[PDB]
Amino acid sequence: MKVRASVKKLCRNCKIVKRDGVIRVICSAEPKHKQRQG
Amino acid sequence: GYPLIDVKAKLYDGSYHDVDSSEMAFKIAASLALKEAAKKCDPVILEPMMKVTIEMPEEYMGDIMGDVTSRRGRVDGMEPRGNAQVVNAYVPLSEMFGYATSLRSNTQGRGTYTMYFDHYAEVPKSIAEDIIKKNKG
Amino acid sequence: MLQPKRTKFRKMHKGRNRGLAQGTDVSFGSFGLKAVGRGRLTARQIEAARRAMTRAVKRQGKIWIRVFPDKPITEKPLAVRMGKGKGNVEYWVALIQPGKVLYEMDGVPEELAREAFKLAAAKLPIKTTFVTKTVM
Amino acid sequence: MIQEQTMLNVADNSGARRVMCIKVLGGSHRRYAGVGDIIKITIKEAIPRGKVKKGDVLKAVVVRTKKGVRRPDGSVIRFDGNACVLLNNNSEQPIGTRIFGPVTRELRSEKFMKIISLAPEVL
RNA sequence: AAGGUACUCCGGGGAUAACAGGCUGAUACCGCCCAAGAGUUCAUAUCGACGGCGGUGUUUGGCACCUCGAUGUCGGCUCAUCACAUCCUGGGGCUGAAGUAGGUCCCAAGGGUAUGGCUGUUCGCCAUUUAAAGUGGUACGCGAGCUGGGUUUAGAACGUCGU
RNA sequence: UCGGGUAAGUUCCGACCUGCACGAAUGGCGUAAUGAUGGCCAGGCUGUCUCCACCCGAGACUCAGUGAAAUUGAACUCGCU
RNA sequence: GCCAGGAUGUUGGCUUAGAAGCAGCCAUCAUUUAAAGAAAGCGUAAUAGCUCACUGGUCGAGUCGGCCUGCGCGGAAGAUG
Ligand SMILES: [K+]
Ligand SMILES: [K+]
Ligand SMILES: [K+]
Ligand SMILES: [K+]
Ligand SMILES: [K+]
Ligand SMILES: [K+]
Ligand SMILES: [K+]
Ligand SMILES: [K+]
Ligand SMILES: [K+]
Ligand SMILES: [K+]
Ligand SMILES: [K+]
Ligand SMILES: [K+]
Ligand SMILES: [K+]
Ligand SMILES: [K+]
Ligand SMILES: [Mg+2]
Ligand SMILES: [Mg+2]
Ligand SMILES: [Mg+2]
Ligand SMILES: [Mg+2]
Ligand SMILES: [Mg+2]
Ligand SMILES: [Mg+2]
Ligand SMILES: [Mg+2]
Ligand SMILES: [Mg+2]
Ligand SMILES: [Mg+2]
Ligand SMILES: [Mg+2]
Ligand SMILES: [Mg+2]
Ligand SMILES: [Mg+2]
Ligand SMILES: [Mg+2]
Ligand SMILES: [Mg+2]
Ligand SMILES: [Mg+2]
Ligand SMILES: [Mg+2]
Ligand SMILES: [Mg+2]
Ligand SMILES: [Mg+2]
Ligand SMILES: [Mg+2]
Ligand SMILES: [Mg+2]
Ligand SMILES: [Mg+2]
Ligand SMILES: [Mg+2]
Ligand SMILES: [Mg+2]
Ligand SMILES: [Mg+2]
Ligand SMILES: [Mg+2]
Ligand SMILES: [Mg+2]
Ligand SMILES: [Mg+2]
Ligand SMILES: [Mg+2]
Ligand SMILES: [Mg+2]
Ligand SMILES: [Mg+2]
Ligand SMILES: [Mg+2]
Ligand SMILES: [Mg+2]
Ligand SMILES: [Mg+2]
Ligand SMILES: [Zn+2]
């Protein structure tokens with residue numbers, strides 16, 4: 001889990017979702033691409 | 001402080017004084033010449049390179065080649081000898097240290113290799129710099 | 001790092017940075033990076049942004065820097081008290097007002113230019129915007 | 001009841017005659033070692049041409065204490081001196097070949113079974 | 001018409017310094033943004049040039065607002081109490097995580113969190129432990145609780161400077 | 001810095017000389033004996049300490065008698081932010 | 001969304017140990033087409049493989065992306081409460 005101020009898509013499979021007032025980058029191809037805004 | 005190799009010296013001109021001419025003097029003069037040559041000829045450090053012949057099942061070929069290109073080595077080529085692809089490569093002797101264990105780790109203890117000195121090649125500038133520092137002190 | 005080759009005087013009063021900028025049009029190229037905020041662009045910042053955009057365009061087309069750091073900025077050494085004369089010059093800056101075209105570019109596609117200017121803008125302390133040359 | 005600075009006698013033929021405990025092993029702020037406890041020692045007095053020399057830092061097992069050991073009936077066994085048996089720093093096995101003086105049943109473990117065999121008496 | 005005073009003295013000043021507090025945050029420490037690169041290949045496992053934006057009050061400083069009809073000052077001892085930017089133990093994501101063992105980040109402050117050699121030391125280095133030997137705040141916590149080694153009275157000497 | 005001593009020695013002892021900035025009666029270098037003199041080490045010894053326990057006395061406490069002191073604008077004199 | 005196709009000179013060439021869409025550098029094409037990049041990704045020593053774009057079928061009404069602008073969100077750790 002990468003916790004950063006600047007969260008973004010790093011691929012075409014990476015997806016931006018907001019959960020419980022948190023912007024997150026969930027990915028179906030690469031676990032390295034999983035990010036949380038914080 | 002390493003023996004200088006692969007250098008040609010051409011004695012084109014010189015001088016002598018019959019009275020003061022001594023073979024020892026000329027030997028000293030020769031040394032001085034080599035010294036000044038170094039100041040202008042850009043002496044570089046060379047490292048012993050070894051031809052490595054690695055035989056393994058094709059399944060582990062990618063890993064073997066990766067290890068070589070990681071140890072500052074170059075793959076000279078490959079050949080499908082028997083059922084175990086043979087990879088020919090040149091790798092620095094210093095880098096080759098510990099290849100046996102890594103080879104067996106990568107090939108599931110199904111890999112074998114033979115290393116024999118091939119040539120002397122220039123050491124990477126960074127590594128060479130370290131060598132000079134070490135030899136200096 | 002841009003700096004005047006010679007100056008009439010070594011040091012300059014602080015001054016103020018009010019008003020709108022002069023030179024608000026893309027005058028040399030097709031695309032430009034315009035300042036929307038107010039501040040001081042240092043020479044090092046100007047260099048960093050230039051190096052970034054130059055690499056991005058991969059030595060294609062031409063780049064004009066419309067800003068020069070002509071104002072000397074002094075600083076006092078540490079552990080020195082107030083007074084005892086003005087400090088020594090440490091770096092050179094350019095005063096920027098809203099509307100100033102900082103960089104212009106030509107000889108590239110707009111998409112490459114927009115990307116290159118984005119990379120350079122990240123090295124700048126002021127907010128910027130992409131602009132294209134107009135007929136009038 | 002051995003602590004740091006406590007001088008012990010040696011109950012083996014390793015060559016050491018007097019050792020000093022420099023650490024009680026096996027826990028933070030651990031105060032004392034009794035019979036069966038392993039300590040870190042330094043050799044203070046050794047005989048010429050021994051297995052060990054003066055100034056050596058190794059391990060030892062305490063085998064006799066003036067404080068003594070308690071038995072499950074409330075009985076006590078006390079000795080006249082504090083005595084230890086030197087061990088290898090790594091293997092923690094006896095350096096000597098012979099044990100001198102009595103030992104206790106508190107050393108009846110797999111680790112210290114050699115001492116029990118070599119010991120003249122186990123009390 | 002030149003100096004010395006630690007042998008000193010008087011009148012004054014927090015109008016003006018040293019200590020601690022305050023304001024400030026350059027500097028310091030912590031975090032983030034951009035990503036050239038390093039990482040065999042692969043920016044972002046780990047790391048990160050050139051530059052950019054913050055946070056803390058936390059070092060070196062700036063200022064001279066409080067105290068000069070007195071706010072005892074280093075280190076130790078005794079006794080602590082808080083923060084969390086977590087040293088150990090608990091939970092978890094990623095990993096360049098086979099296992100063992102690590103790296104890195106997130107969550108978590110309940111409890112726990114060496115003895116010695118040397119030196120006034122804080123510290124540091126060293127020896128040997130430990131699950132770990134945390135980082136800070138508290139008048140650099142604590143002398144109407146202790147100490148008095150450091151340091152800044154009067155004695156004396158050396159080097160040095162000076163007739 | 002090197003050597004000794006210690007498990008570990010910014011001190012000590014023996015060297016080295018690179019004397020910031022020794023040096024010859026504002027004496028130089030030695031020196032037996034002497035010293036409530038400065039530094040360092042060892043044996044003995046121990047509550048100095050690990051880590052304090054118990055005991056004997058004088059106070060402290062209670063009762064009777066006598067009976068101070070510094071200080072003090074006035075007080076109906078709590079915590080926190 | 002879903003069901004299909006997603007190619008042929010050709011592995012473009014050079015370079016490259018190897019480089020074949022997917023190391024790099026030059027090119028930079030043509031062909032059959034409904035359409036298919038001398039390849040946008042994953043993947044491989046290299047290939048392959050796995051996609052995608054593109055396109056065709058199906059489906060049956062809106063849909064997609066910039067620009068300006070109002071109010072919010074994360075970025076955001078401290079010491080007695
Ligand atoms: K005077
Ligand atoms: K931050
Ligand atoms: K990678
Ligand atoms: K004062
Ligand atoms: K504390
Ligand atoms: K982890
Ligand atoms: K805790
Ligand atoms: K204070
Ligand atoms: K004190
Ligand atoms: K007080
Ligand atoms: K008192
Ligand atoms: K004289
Ligand atoms: K004399
Ligand atoms: K003496
Ligand atoms: Mg006075
Ligand atoms: Mg004032
Ligand atoms: Mg005032
Ligand atoms: Mg102050
Ligand atoms: Mg930087
Ligand atoms: Mg301050
Ligand atoms: Mg003022
Ligand atoms: Mg005050
Ligand atoms: Mg007063
Ligand atoms: Mg936290
Ligand atoms: Mg607590
Ligand atoms: Mg709490
Ligand atoms: Mg609870
Ligand atoms: Mg210590
Ligand atoms: Mg204090
Ligand atoms: Mg503290
Ligand atoms: Mg007192
Ligand atoms: Mg007090
Ligand atoms: Mg004193
Ligand atoms: Mg005096
Ligand atoms: Mg003199
Ligand atoms: Mg003089
Ligand atoms: Mg020494
Ligand atoms: Mg001592
Ligand atoms: Mg000496
Ligand atoms: Mg003299
Ligand atoms: Mg003379
Ligand atoms: Mg004289
Ligand atoms: Mg003398
Ligand atoms: Mg009375
Ligand atoms: Mg209060
Ligand atoms: Mg906000
Ligand atoms: Mg709170
Ligand atoms: Zn992804």
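Just so it is clear, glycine is given a Cβ too, placed from its N, Cα and C backbone atoms.
According to Swiss-Prot, the mutagenesis experiment D:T97 to A carries the following note: Reduced RsfS binding. For the published mutagenesis D:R98 to A, Swiss-Prot gives the following note: Reduced RsfS binding. Here the residue is the original one, but Swiss-Prot notes a mutagenesis experiment at this spot, D:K114 to A: Reduced RsfS binding. Among the sequence features in Swiss-Prot, the mutagenesis site D:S117 to A is noted as follows: No change in RsfS binding.
Known features from Swiss-Prot, placed on the structure.
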residue : record               : contacts (Cβ under 8 Å, 6+ apart)
D:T97   : mutagenesis position : D:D12, D:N13, D:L118
D:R98   : mutagenesis position : D:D12, D:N13, D:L118
D:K114  : mutagenesis position : D:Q93, D:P94
D:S117  : mutagenesis position : none
For D:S117 (mutagenesis position): DSSP state (helix, strand, coil): helix
